[PDB]
Amino acid sequence: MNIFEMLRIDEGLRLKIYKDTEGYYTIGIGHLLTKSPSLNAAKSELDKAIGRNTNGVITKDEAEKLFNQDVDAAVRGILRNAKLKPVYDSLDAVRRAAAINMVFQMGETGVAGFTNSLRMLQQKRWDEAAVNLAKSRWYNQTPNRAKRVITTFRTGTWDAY
Ligand SMILES: CCB1C=CC=CN1
Ligand SMILES: [Cl-]
Ligand SMILES: [Cl-]
């Protein structure tokens with residue numbers, strides 16, 4: 001298990017445009033296309049992302065290419081964020097994957113707002129952090145996924161996957 005296999009479990013793989021848990025047009029392994037309600041707008045973002053006229057369908061190779069880019073972008077975003085980077089650097093590699101998972105799902109804006117959880121994580125108060133992380137819209141709207149990510153923060157193991 002690693003961050004790629006973790007997010008592949010949490011996000012699935014779909015090769016046609018679909019709506020994510022929030023109703024937003026998405027493709028591949030959780031590649032958000034747009035928050036616009038226009039499917040045509042989503043298809044335009046897809047063509048721009050892939051570099052060809054797709055009409056809403058991509059290959060698994062293409063999905064994995066966007067996925068690798070999106071994981072990389074999530075990490076690089078964490079490392080540019082003054083709130084997230086010190087907490088991320090304080091973590092072991094397994095909990096680092098949990099941090100990337102949250103940023104992948106929620107965006108660095110939003111995760112940087114988890115101020116009290118971030119402090120508990122930096123302090124390695126794992127059970128306290130896990131309790132605070134669940135007091136969130138994130139947990140309430142995607143509880144099974146949030147429980148897996150939280151268990152990874154709580155234990156530093158891959159037991160939930
Ligand atoms: C709140 C989880 B987290 C997300 C990025 C960096 C550190 N921690
Ligand atoms: Cl791209
Ligand atoms: Cl869920």
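Per the header: X-ray crystallography, 1.6 Å.
Using the three backbone atoms N, Cα and C, a Cβ is placed for every residue, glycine included.
Annotated active site, proton donor/acceptor per Swiss-Prot: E11 (among others), in sequence order, evidence recorded as experimental evidence. The Cβ of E11 (mutagenesis position) has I29, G30, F104 as same-chain neighbours under 8 Å, each 6 or more residues away in sequence.
The annotation active site, proton donor/acceptor is assigned in Swiss-Prot to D20 (among others) on the grounds of experimental evidence. In this structure, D20 (mutagenesis position) belongs to neither helix nor strand by DSSP; it is coil. Counted within 10 Å of its Cβ, the other Cβ atoms near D20 (mutagenesis position) come to 17, all protein chains included.
In the shown protein chains, 23 other C-beta atoms lie within 10 A of the C-beta of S117 (mutagenesis position). According to Swiss-Prot, the feature substrate binding site maps to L32, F104, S117, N132.
Under its mutagenesis annotations, Swiss-Prot gives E11 to N the following note: Loss of 84% of enzymatic activity.
For the mutagenesis of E11 to A, F, H, M or N, Swiss-Prot gives this note: Complete loss of enzymatic activity. The structure shown keeps the original residue.
Reduced to three states, the DSSP call for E11 (mutagenesis position) is helix. Swiss-Prot gives this note for the published mutagenesis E11 to Q: Complete loss of activity.
The mutagenesis experiment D20 to E or Q is recorded by Swiss-Prot, whose note states: Loss of 99% of enzymatic activity.
What Swiss-Prot says about the mutagenesis result for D20 to C is this: Nearly no effet on specific enzymatic activity.
According to Swiss-Prot, the mutagenesis experiment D20 to A, N, S or T carries the following note: Complete loss of enzymatic activity.
Under a cutoff of 8 A between CB atoms, and with a sequence separation of 6+ in the same chain, the neighbours of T26 (mutagenesis position) are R14, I17, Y18, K19, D20, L32, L33. Swiss-Prot gives this note for the published mutagenesis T26 to H: Facilitates transglycosylation more effectively than hydrolysis; covalently bound substrate.
Where Swiss-Prot documents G30 to A as a mutagenesis experiment, the accompanying text is: Almost complete loss of enzymatic activity. A coil conformation is recorded for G30 (mutagenesis position) in the three-state DSSP classification, outside any helix or strand.
Under DSSP, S117 (mutagenesis position) is assigned to a helix (H, G or I) in the three-state scheme. Annotation of the published mutagenesis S117 to F in Swiss-Prot: 10-fold decrease in enzymatic activity; the original residue is retained in the structure shown.
For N132 (mutagenesis position), applying a Cβ distance below 8 Å and a minimum sequence separation of six or more within one chain yields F114, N116, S117, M120. Experimental mutagenesis is annotated in Swiss-Prot for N132 to M or F, with the remark: 2-fold decrease in enzymatic activity.
Checking the recorded positions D20, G30, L32, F104, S117, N132 against ligand 1, the ones whose Cβ sits under 6 Å from it are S117. In terms of local Cβ density within 10 Å, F104 ranks first among the recorded positions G30, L32, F104.
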